Amino acid sequence: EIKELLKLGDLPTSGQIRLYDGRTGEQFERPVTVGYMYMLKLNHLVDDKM
Amino acid sequence: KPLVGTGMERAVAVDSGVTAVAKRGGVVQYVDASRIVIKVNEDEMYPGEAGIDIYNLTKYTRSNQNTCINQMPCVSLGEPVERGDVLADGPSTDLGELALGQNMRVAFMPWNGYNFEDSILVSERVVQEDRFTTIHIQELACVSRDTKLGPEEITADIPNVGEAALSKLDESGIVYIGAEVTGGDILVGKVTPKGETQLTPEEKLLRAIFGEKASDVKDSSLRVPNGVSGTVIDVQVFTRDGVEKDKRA
Amino acid sequence: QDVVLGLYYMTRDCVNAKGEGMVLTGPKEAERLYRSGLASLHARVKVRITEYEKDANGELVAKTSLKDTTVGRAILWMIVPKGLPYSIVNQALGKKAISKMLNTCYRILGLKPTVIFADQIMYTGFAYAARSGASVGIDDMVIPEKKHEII
Amino acid sequence: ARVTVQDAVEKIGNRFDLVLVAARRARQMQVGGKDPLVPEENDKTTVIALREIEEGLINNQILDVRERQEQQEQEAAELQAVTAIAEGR
Amino acid sequence: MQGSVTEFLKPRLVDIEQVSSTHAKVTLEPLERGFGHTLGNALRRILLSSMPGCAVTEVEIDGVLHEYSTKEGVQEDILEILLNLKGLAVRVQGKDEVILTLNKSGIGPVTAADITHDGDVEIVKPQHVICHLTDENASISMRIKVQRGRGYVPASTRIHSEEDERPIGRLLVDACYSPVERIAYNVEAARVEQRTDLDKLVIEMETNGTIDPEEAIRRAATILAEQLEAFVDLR
Amino acid sequence: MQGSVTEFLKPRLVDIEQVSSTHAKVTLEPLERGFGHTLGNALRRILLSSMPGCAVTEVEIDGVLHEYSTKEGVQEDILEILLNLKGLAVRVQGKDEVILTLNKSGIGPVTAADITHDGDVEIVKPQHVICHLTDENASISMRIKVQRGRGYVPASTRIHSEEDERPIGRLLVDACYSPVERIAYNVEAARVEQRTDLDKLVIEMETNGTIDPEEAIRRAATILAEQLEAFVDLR
Amino acid sequence: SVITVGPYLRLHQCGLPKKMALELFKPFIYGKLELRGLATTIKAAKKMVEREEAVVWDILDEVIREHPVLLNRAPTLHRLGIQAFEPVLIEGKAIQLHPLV
């Protein structure tokens, strides 16, 4: 189901996509898996205080 | 909210005491950050007061995990609410669902040593914007007990300090609300007597001439822990009747 | 991990559509035959082929989309032994010899040489780790065609 | 790592001994004044004692300098003070 | 001088198409093999830090004495309101510090267009919403400070005391001097009467509104030229 | 800025240790936070294509037809002989196709300096050994050809025909016009009185001979500057 | 404090916070203040460098030139539980630990 839903909208195909190195700037050898992952920040306990 | 929901993010906020729920349908007249008054038409339909039911929204209060729970109103001006509708958000809720973290652009790739075991690399744009800026609240209790010379007092009269220390402090020793305090500033104006052993023959003479309250007490106030530096959001007010309601109350 | 992943990806050889046995390293007729075949349509570029001069000049050609492999093994065989002599021992990296190196180097060489020898492998270890991009994905987990048959 | 640690280690019979030499050398280095290696090419930035030992000049022995009567390491201390101008407390 | 036929007789036709004071595409062609994405990275490296700027410094509120306060007439708390002022882009011609006067009451979504216009201060995005206001006297006066700098400066390192000398109530906010927010570059194959192996560089620079696109790309080319200029006088 | 600390106040002191004319380690420090890769890369991709130069196109040998055969009176093999010429570097003013002849026999190691001095051709690498002659009629005469190109042009897509059209005797050779052979950059931590998080740019230089490592950097820097001067005047 | 990875960081050095050095390394500061124009006497210097001060950032780093420290994890099993590294002023709160270590 997923793979079929990736060919319906923009933009890359199969998943991975060709990026570019931030340091060099040349063609990034072979595409990479990217997107928007929902992450979460963890609270800071009293122990975290230096 | 995440870019992928299951159908439980909206159930947690509603059922639990996270999102405020109206008691009875009516027409909203005003919407404040601290209160959301609902003018219920118990009588004839008129802008006049009638079934007034005030709803208090917890703004900045200290919790157990030193976190801050807020409730930002959603309903605007003039909006017929129904029994079961949301009036204000919660600690992390957007509208009616749940939103813990955020949604950013992720790119899995071994950068350069940093992301070895369980490490995370984030751009400098994350600090330029308050997207992860959370609110922390620490409680610093200050109790004055009975001294061998007599009960302690809570006043701004505290020697051995600077001008910037007693500047933010009122005429009772307690700092006002909204002070840009920092590491070193006094939060609570508590004093504590010394003792005959700690007294010098020089300050003993003026003790029985210029009054008893001259050089008997010393410096013993609550300051700000080294390292942390924030602002005052809530002060505590207490005054025992048996100790007389001084300039504090 | 991240350190050995960068060096490992470097010293590898890709193989795709190949028919004629291409072993230019050694023979004389093979070097000429598969020399003009590269610009042709038969022999591909991402295959087994080695023909040039030194190691430094090899990377020059691999940059013009002419050569691919046979350069990762050459660039790694000069940069590492650059900050530290004794190349007779410095050649066995691999995956399991990654721990055997820190054992054989100290014995033959000394303590001081090993100190700077660890800094070199470190830098280039994570450097090429991003130059290649070993990103893991869902499609990366290739499912065997013999799976549905066994089940 | 540290410069010529191997060569230093080779310089002594016992590993633990080399540490004692450098430490003692560092001690004198501050108190009496300064060291044997300086003008042409010595360390750069702000730095320390092993750099000397790596060099040939120093001599570390079991009992190199002492006194004829009584065990007095002290004679060494006296001569050093006489010779080295910079003074510590 | 024409000299040899390579790049001298084949200049770079730059067709600029600037719009407002943010997104402004710039064309660059023709370029030789592997020389398009090369310039795209170099300019990008400089247009992320080496470029000074002017953002919000210290914010003042009428009845608010600390960030964690609340006003009567707005559903959004001060803590959130200040954030919308952090990203607020402000451009100044030549002034060290300038205070922007703002005032509005009654019902009506107060946007960045309500800010009093200044002879040297110019708004670029008057569409950015700050907060929603309601009836019952919703007066919200604010004094925005604007200073210059470079890079990111925490609100705990600088700590400014403008309306702190005697009176108190203000709260310091983060300062984002970095103008550029997003810059892309394409290297699509270009064709010419000569050869086919060419790279077309189309850079799409986007500034928050602090520094003009033309002024940004220019200052970057100056600093970058100095970086490669250090490779001359040996020693 | 002079008062405030910056890359301007602290220039990039270049300390070169050029040896002979085949390799030269160039050190440079200190660098700011983000100027340790933009310097070693901006020149890296230019010294591998954009950098002009002249290399070997094809060489003919008397009596020898193939390139993998053998020549009488020669200690080495024609394979290695023509292989070493790939490293042999010479420069030409303005000639499309120039042919350098050489004739020498008897006991005496022939070198690149034995080539007849052309008024439009420079050796630059006289010491470069090509072959070691001995006794038994060690006759060896070749006419090496050098063309003025750019980057790297394979001997399969180019292929000239001085005596290859109808006659036979010429042998194509990989033409590496680009002088710079290999270029790698390393970033290590630097010690500074103030801050400690400073990057260090140290790139080694390799060259065939046409140009020296020192002048190889300045030429790669001036070209990058010319592109920055293109965003100045619009057209 | 929390730990992290230090790539550029070598086995010879470690990346410790800067504010933390203001406290623990105070004794080595006093004996270095009387040499410059930061502080006058030892006594009057006990009420300045004892807290949040930015004038000490320089003088402090001049002392951490050749004086390594000892890192340690609570669960100390073998000998490598406590190693020595050269302190390096790094912004933040986390301490940089060498990848190989």
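Placed from the backbone N, Cα and C atoms, the Cβ positions cover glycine too.
Record note (Swiss-Prot) on the mutagenesis of E:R45 to C: In rpoA112; temperature-sensitive, blocks RNA polymerase assembly. Mapped onto three states, the DSSP output places E:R45 (mutagenesis position) in helix. Residue environment of E:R45 (mutagenesis position) contains 24 other Cβ atoms, counted within 10 Å of its Cβ in all protein chains.
For the mutagenesis experiment E:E165 to K, the note given by Swiss-Prot reads: 5-fold decrease in CRP-class II promoter-dependent transcription. Proximity of E:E165 (mutagenesis position) to non-local residues of its own chain (separation of 6 or more, Cβ distance below 8 Å) is seen for none.
DSSP gives E:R191 (mutagenesis position) a coil state; it is part of no helix or strand. Summarising the environment of E:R191 (mutagenesis position), the number of other Cβ atoms within 10 Å of its Cβ, over all protein chains shown, is 11. According to Swiss-Prot, the experimentally introduced change E:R191 to C is described as follows: In rpoA101; temperature-sensitive.
For E:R45 (mutagenesis position) paired with E:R191 (mutagenesis position), the C-alpha to C-alpha distance reads 29 Å.
Secondary structure at E:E165 (mutagenesis position), as computed by DSSP, is coil.
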